[PDB]
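After the structure tokens below, expect a handful of questions from me.
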Amino acid sequence: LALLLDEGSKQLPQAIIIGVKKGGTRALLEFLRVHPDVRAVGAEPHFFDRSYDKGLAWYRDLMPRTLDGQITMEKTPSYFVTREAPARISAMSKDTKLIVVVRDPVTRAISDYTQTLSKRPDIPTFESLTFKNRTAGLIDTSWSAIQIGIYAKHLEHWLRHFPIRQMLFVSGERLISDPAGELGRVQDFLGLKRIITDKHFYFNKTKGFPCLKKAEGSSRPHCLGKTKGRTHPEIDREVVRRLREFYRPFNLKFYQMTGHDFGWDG
Ligand SMILES: CC(=O)N[C@H]1[C@@H](O[C@H]2[C@H](O)[C@@H](O)[C@H](O[C@H]3[C@H](O)[C@@H](NS(=O)(=O)O)[C@@H](O[C@H]4[C@H](O)[C@@H](OS(=O)(=O)O)[C@H](O[C@H]5[C@H](O)[C@@H](NS(=O)(=O)O)[C@@H](O[C@H]6[C@H](O)[C@@H](OS(=O)(=O)O)[C@H](O[C@H]7[C@H](O)[C@@H](NS(=O)(=O)O)[C@@H](O[C@H]8[C@H](O)[C@@H](O)[C@H](Oc9ccc([N+](=O)[O-])cc9)O[C@@H]8C(=O)O)O[C@@H]7COS(=O)(=O)O)O[C@H]6C(=O)O)O[C@@H]5COS(=O)(=O)O)O[C@H]4C(=O)O)O[C@@H]3COS(=O)(=O)O)O[C@@H]2C(=O)O)O[C@H](COS(=O)(=O)O)[C@@H](O)[C@@H]1O
Ligand SMILES: Nc1ncnc2c1ncn2[C@@H]1O[C@H](COP(=O)(O)O)[C@@H](OP(=O)(O)O)[C@H]1O
Ligand code: NA
């Protein structure tokens, strides 16, 4: 009795949020889902890093259906640091657009540690993990929480397979302070009309972050959940200064590669 509509085909994603871990990848994808021309995968696929042997038909079948003109997207934050991922994504399509939501490497590292802490309460201290010798002097650049934050090093690998014009570096800090402004730039990059705007957001004082007045799936207000916007433990103040000192030259190189000063160093 009801009219059942064509929902279109499943397309491979024309744009992927490839990083960074704890940069604000869920927030960005959630906000983009408000747009009538966006369809997104929910959970992180981890195709190009973990499930690549399943093949592209399996990956395609994970995708939402789309009507003509809609963009298909997913986010997997580990892609950015996955050595094989640039070649593999280019093999799917050299024209894929890539979004990297970046964040102050120091708060990104603490966020990453705090995520582990929320699931494993008796992990070692952040300060012990920061140093080779677990006390001072030399920073353990091999520790994942520090290594992920050296964005210029990972970016080099991507630029061997993509032109930088196909990459957008989104400010995780501005995504919080001015979500509508940042989403304006994202919509431009994706070729989307600039529909997501200031009126889609409000500041939730209890959450401490922007929330959506309406989500794609909700007539009611939507904040991200308990795993988003965690209270960080306090980190030793001198350790923080040392980590900021370690990242500064790498940050400046990243500003030079991307053409933008993200403000993490004054
Ligand atoms: C409203 C509306 O509209 N609605 C609508 C819609 O809905 C939708 C929506 O929209 C959306 O939004 C949603 O989404 C969602 C999703 O889905 C979900 N998912 S799930 O899956 O979960 O489900 C979610 O998501 C989220 C979550 O939450 C999270 O979680 S947590 O918890 O974690 O937080 C996630 O996360 C993730 C991340 O991200 C990742 N990253 S990357 O980068 O990787 O990518 C990951 O991470 C992880 C990893 O994995 C790992 O690795 S491995 O390999 O290992 O595995 C890593 O690990 C590491 C760590 O971290 C470290 N640590 S530190 O500290 O350094 O950092 C290390 O660890 C270590 C330590 O250290 C030491 O200590 C230890 O030692 C030991 C141990 C043991 C022993 N014994 O045993 O004896 C001894 C000693 O060790 C350790 C180890 O090793 O382990 O290291 C490690 C490793 O490293 S390397 O590098 O070397 O490798 O990391 C990790 C972490 O975490 O960190 O993954 C993760 C996860 O994991 S698990 O496991 O947990 O699983 O994710 C997130 C995201 O975002 O994604 O949620 C969401 C949402 O949210 S909100 O907010 O937004 O709310 O969805 C939805 C749905 O879909 O439903 O729609 C719908 C539908 O519709 S349609 O139409 O479409 O159909 C509707 O209905 C509605 O209404
Ligand atoms: N509106 C929002 N609500 C909640 N978290 C937001 C947000 N906009 C940005 N974020 C950031 O998104 C981070 C998580 O990034 P990802 O989804 O890539 O793992 C959070 O880390 P914190 O928990 O350290 O605050 C938080 O700072
Ligand atoms: Na973590």
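Residues 141-406, in that order, are what chain A shows, numbered as in Swiss-Prot.
Determined via X-ray crystallography, 1.5 Å.
Using N, Cα and C of the backbone, Cβ positions are placed for all residues, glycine too.
So Swiss-Prot says this about it:
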MUTAGEN   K161 to A  99.6% loss of enzymatic activity
MUTAGEN   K162 to A  99.6% loss of enzymatic activity; no HSV1 entry activity
BINDING   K162, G163, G164, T165, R166, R243, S251, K368, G369, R370, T371, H372  3'-phosphoadenylyl sulfate binding site
MUTAGEN   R166 to E  99.8% loss of enzymatic activity
BINDING   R166, 184-190, 215-218, 255-259, 283-284, 367-370  substrate binding site
MUTAGEN   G182 to A  No effect on enzymatic activity
MUTAGEN   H186 to F  Abolishes enzymatic activity
MUTAGEN   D189 to N  99.1% loss of enzymatic activity
MUTAGEN   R190 to E  32% loss of enzymatic activity
MUTAGEN   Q255 to A  99.6% loss of enzymatic activity
MUTAGEN   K259 to A  48.3% loss of enzymatic activity
MUTAGEN   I288 to A  65% loss of enzymatic activity
MUTAGEN   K293 to A  33.6% loss of enzymatic activity
MUTAGEN   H362 to A  No effect on enzymatic activity
MUTAGEN   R370 to E  99.2% loss of enzymatic activity
According to DSSP, which of helix, strand or coil covers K293 (mutagenesis position)?
helix
Pull out the binding-site residues from the set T216, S251, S284, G369, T371 whose C-alpha sits within 10 Å of the C-alpha of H186 (mutagenesis position).
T216
Taking just the CA atoms, what is the gap between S258 (substrate binding site) and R370 (mutagenesis position) in Å?
9
Ranked by the number of other Cβ atoms within 10 Å of their own Cβ, which of the mutagenesis positions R166, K293 ranks first?
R166
Counting all other Cβ atoms within 10 Å across every protein chain shown, which of the mutagenesis positions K162, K259, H362 scores highest?
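Per the Cβ count, the most surrounded site is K162.
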Which has the fewest other CB atoms in a 10 Å radius around its CB: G164, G182, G369, the listed recorded positions?
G182
Round to the nearest Å and give the CA-to-CA distance linking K259 (mutagenesis position) with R370 (mutagenesis position).
12
Determine the recorded positions, out of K161, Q255, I288, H362, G369, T371, lying near ligand 1 in the sense that the CB is under 6 Å from one of its atoms, and give them in sequence order.
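Those recorded positions that pass the cut-off, since their Cβ is under 6 Å from ligand 1, are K161, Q255, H362.
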Where the criterion is a Cβ under 6 Å from an atom of ligand 3, which of the recorded positions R166, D189, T216, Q255, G369, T371 meet it?
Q255
